[PDB]
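Below is one structure, written out as structure tokens; comments come after it.
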Amino acid sequence: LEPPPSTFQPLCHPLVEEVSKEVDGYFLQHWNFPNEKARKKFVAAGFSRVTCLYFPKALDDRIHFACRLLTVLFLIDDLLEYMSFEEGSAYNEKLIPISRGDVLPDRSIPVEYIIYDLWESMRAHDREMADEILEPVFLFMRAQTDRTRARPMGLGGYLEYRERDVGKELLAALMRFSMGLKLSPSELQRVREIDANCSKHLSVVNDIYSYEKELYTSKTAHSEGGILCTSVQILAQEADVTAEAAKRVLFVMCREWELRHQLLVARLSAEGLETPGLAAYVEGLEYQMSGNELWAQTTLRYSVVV
Amino acid sequence: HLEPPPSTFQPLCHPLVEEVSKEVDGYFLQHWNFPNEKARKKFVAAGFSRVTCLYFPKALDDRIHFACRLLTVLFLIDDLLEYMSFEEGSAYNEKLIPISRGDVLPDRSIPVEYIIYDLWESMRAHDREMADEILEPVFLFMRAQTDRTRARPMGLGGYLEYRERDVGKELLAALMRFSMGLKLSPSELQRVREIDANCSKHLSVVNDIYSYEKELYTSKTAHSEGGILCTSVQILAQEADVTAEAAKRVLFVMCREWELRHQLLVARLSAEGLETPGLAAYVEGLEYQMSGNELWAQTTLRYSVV
Ligand SMILES: C=C(C)[C@H]1CC[N@@H+]2CCC[C@H](C)[C@@]2(C)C1
Ligand SMILES: C=C(C)[C@H]1CC[N@@H+]2CCC[C@H](C)[C@@]2(C)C1
Ligand SMILES: [Mg+2]
Ligand SMILES: [Mg+2]
Ligand SMILES: [Mg+2]
Ligand SMILES: [Mg+2]
Ligand SMILES: [Mg+2]
Ligand SMILES: [Mg+2]
């Protein structure tokens, strides 16, 4: 697999090492890992590393929040593969009022008090910006177990669905929170088109590198929770080609989305519309795209199936 | 300008392309009814016999002119149907069907009728058995041109399935065998179904990429039904949410994957000991179609000037 040239240069948060030890150490202590092999596989994945690649300009005292959130979402994302759609739904829905803080967690159940203490600590640091991450997360959670995964999809209908499943909206809200970057409602409405374009890039790039992992999961895990739902699968069906052939095609498509990103930003600047905050925001989106690809290229999570 | 990705296919042209072109073009210039001198010059500029010689390079010398005449009149009719409705276009094609069979005498005052009649008569006179095997594939194509599914929303997969008839895969397959005198058993013709379906996608999309600008303008001036925009370029552009130009580049990469799959199915057919001498010439002939179609679509004034 040889990716076509990109002009996006990845950046990593300077405190990636010490934050990784802090966050990984927290979960290694509280999260219920089945065995030592799973604990090693968890650390080898580098969940704090990809977070620092996603938000390399996050505030030094806020990056750990983003690392914790993505880490626990990664862990749950794997757990749902062994559940049914019904079981997965009940699992996620129980965490939602706990995320809001309306329901106290069962402190004998790790996933509950980890989720609870997280959002409680995020509200203590920045209450307003933390609340604006809630619903985007819930939107992503409820999309994970939507039965539309089991029904046939075209490329467009899939990309429209994956925008929720890849958590584009939560990642955007997390980025703002981590950077302290507040944007007016009108400002967010201007980059709505740029957000939708960024989502397709994050989704497909992930689909390309994580296909072999998700292929194996669909054959060994739960037939519903581990169902093969990816652009690589769908494009291979539509065009009747191998999955490897679909990857090469989807990669060219990703570069076109990068090209569109630059065009949409340029138009935003041509018109007197790119505010200083919007300038920082769209740069952050590029860091997400380039950071996602860098990590996906190198992370053990996608390279060792075992 | 659009740069085509590398291909291993070497396009071939029939060695009698110069004489047959001047011959067939001369025939239609004597006989067909053109609105003005501008249309007469544009007809010659298209090179309808050139593409036929690129399609069927290893055709017999005394049969290549038949294919040039058939594809030429089908090209002319295809353009006429864009100024009609689906109901008018159907009535136009259906009246020419029993004439093609030879059951109904043509109106000698109407060019399209006696041109088609005399054509199929001369074809059955040269090789009755093989000429008859092109009838239903042609009718299948003619009835696909006014299929009301053109005014229906289609995904990439559904489009490619429909286009196999609209691009006239079978008629091009039967015409090729006729022009080469290549007879195949029903067993042989069944073994290469997958290769035919794969080749059909290549012919369709390659044509779509270069003829998009022509068909875009037709959709803006052409009759709303008969001139409706129906192409993979538009479909991928709206599904992936990119420009038509961006869709062309991605579709072109996909076409190269279909070339790889062609080589794959051919080698697999041979490895299973199913490749008869007649089948070797067939799958090679399909390659000449795919490469020949690309060469012509790159250089013809039919697509470059609108
Ligand atoms: C931050 C990422 C690497 C994205 C890619 C996949 N993961 C899966 C677990 C849940 C995350 C929000 C995400 C969808 C984000
Ligand atoms: C021989 C070709 C260039 C193919 C591409 C388009 N044309 C349109 C007119 C009718 C032909 C059969 C064809 C579909 C074939
Ligand atoms: Mg997953
Ligand atoms: Mg997932
Ligand atoms: Mg994945
Ligand atoms: Mg047509
Ligand atoms: Mg046409
Ligand atoms: Mg076309």
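Residue numbering for chain A follows Swiss-Prot; the residues present correspond to positions 14-319, in that order.
The header says X-ray crystallography, 2.5 Å.
From the backbone N, Cα and C atoms, a Cβ is placed for every residue, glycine too.
Taken from Swiss-Prot as is:
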BINDING   A:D90  Mg(2+) 1 binding site
BINDING   A:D90  Mg(2+) 2 binding site
BINDING   A:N219, A:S223, A:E227  Mg(2+) 3 binding site
BINDING   A:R314, A:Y315  (2E,6E)-farnesyl diphosphate binding site
MUTAGEN   A:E227 to Q  Abolishes catalytic activity
Any further residue of that chain within 8 Å (Cβ to the Cβ centroid of A:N219, A:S223, A:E227) of the recorded Mg(2+) 3 site: A:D220, A:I221, A:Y222, A:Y224, A:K226, A:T243, A:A309, A:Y315
Cα-to-Cα gap, A:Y315 ((2E,6E)-farnesyl diphosphate binding site) vs the residue listed as 'Mg(2+) 1 binding site', nearest whole Å: 14
Neighbour count (Cβ, 10 Å) for A:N219 (Mg(2+) 3 binding site): 20
Among A:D90, A:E227 [recorded positions], residue with fewest other Cβ within 10 Å: A:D90
A:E227 (mutagenesis position) to A:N219 (Mg(2+) 3 binding site) - Cα separation in whole Å: 11
Residues near A:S223 (Mg(2+) 3 binding site) in space but at least six apart in sequence (CB under 8 A): A:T243, A:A309, A:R314, A:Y315
Cβ under 6 Å from ligand 5: qualifying binding-site residues of A:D90, A:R314, A:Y315: none
Distance-selected binding-site residues near ligand 4 (C-beta under 6 Å), from A:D90, A:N219, A:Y315: A:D90
Per DSSP, three-state class assigned to A:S223 (Mg(2+) 3 binding site): coil
Reduced DSSP assignment, A:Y315 ((2E,6E)-farnesyl diphosphate binding site): helix
Rounded distance in angstrom between the Cα atoms of A:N219 (Mg(2+) 3 binding site) and A:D90 (Mg(2+) 1 binding site): 14
Other C-beta atoms that fall within 10 angstroms of the C-beta of A:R314 ((2E,6E)-farnesyl diphosphate binding site): 20
